[PDB]
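Below: one structure, written as structure tokens.
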Amino acid sequence: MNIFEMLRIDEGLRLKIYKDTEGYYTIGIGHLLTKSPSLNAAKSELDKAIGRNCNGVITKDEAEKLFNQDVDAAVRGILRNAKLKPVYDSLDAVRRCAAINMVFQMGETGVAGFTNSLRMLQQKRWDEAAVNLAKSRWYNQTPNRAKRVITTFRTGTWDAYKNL
Ligand SMILES: Cc1ccc(I)cc1
Ligand SMILES: [Ca+2]
């Protein structure tokens with residue numbers, strides 16, 4: 001597929017504010033609104049993001065536009081990061097999608113502990129990288145999604161997403 005199809009499978013689509021797997025207010029195709037426990041704070045973030053008063057509900061077009069912005073922000077964060085860019089540029093197109101997927105889910109700060117995984121990926125030691133990537137809170141907390149992403153890094157194919 002492509003990064004949009006991959007993340008749409010992993011994140012789903014919901015048009016009303018929901019909570020992600022960590023309990024944080026989210027909307028659309030996995031768009032984090034806030035880590036605050038305040039629903040009103042999440043609603044304010046939503047209105048700011050969409051540019052109108054939504055009271056917690058968006059259209060599919062709005063969800064898809066937010067998603068495009070979020071994917072682009074993940075790519076640009078990789079390209080501006082001196083640690084991530086060299087690894088990203090060493091990867092083929094399918095594995096670059098796996099990298100964007102992780103940055104979309106965890107952000108640049110969430111991936112900061114993956115330094116050894118990043119080195120193994122740049123060295124193209126795929127099985128070793130796959131084992132190392134699984135030794136993570138990420139894998140333990142979202143194992144099905146992590147297994148799909150790890151299989152993508154291990155094989156360089158879309159097999160985990162076609163199988164699903
Ligand atoms: C975990 C991870 C972070 C950034 C890249 I580029 C690849 C893998
Ligand atoms: Ca999961």
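The backbone N, Cα and C atoms fix where each Cβ goes, and this holds for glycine too.
Per Swiss-Prot, the features are as follows:
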- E11: active site, proton donor/acceptor (ACT_SITE)
- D20: active site, proton donor/acceptor (ACT_SITE)
- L32, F104, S117, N132: substrate binding site (BINDING)
- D20 to C: Nearly no effet on specific enzymatic activity (MUTAGEN)
- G30 to F: Almost complete loss of enzymatic activity. The enzyme is destabilized by 1.5 kcal/mol (MUTAGEN)
- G30 to A: Almost complete loss of enzymatic activity (MUTAGEN)
- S117 to V: 50-fold decrease in enzymatic activity (MUTAGEN)
- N132 to M or F: 2-fold decrease in enzymatic activity (MUTAGEN)
Review point. Does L32 (substrate binding site) have same-chain partners at least 6 apart in sequence with Cβ under 8 Å from its own Cβ, and which are they?
Key: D20, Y24, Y25, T26
Review point. How big is the Cα-to-Cα gap, in Å, between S117 (mutagenesis position) and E11 (active site, proton donor/acceptor)?
Key: 24
**Study point:** Within 10 angstroms of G30 (mutagenesis position), Cα basis - recorded positions out of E11, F104, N132
**Key:** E11, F104
Exercise for review: Please report the number of other Cβ atoms within 10 Å of the Cβ of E11 (active site, proton donor/acceptor).
Suggested key: 20
**Study point:** Residue pair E11 (active site, proton donor/acceptor), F104 (substrate binding site) - Cα distance, angstrom, rounded
**Key:** 10
Revision key, fill the gap. Ordered by sequence, the long-range same-chain Cβ contacts of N132 (mutagenesis position) under 8 Å (at least 6 apart) are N116, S117, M120
Check your understanding: Around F104 (substrate binding site), how many other CB atoms lie within 10 A of its CB?
Key -> 23
Review point. Considering all pairs of residues in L32, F104, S117, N132, annotated in the record as contacting substrate, what is the maximal C-alpha distance expressed in whole angstrom?
Key: 27
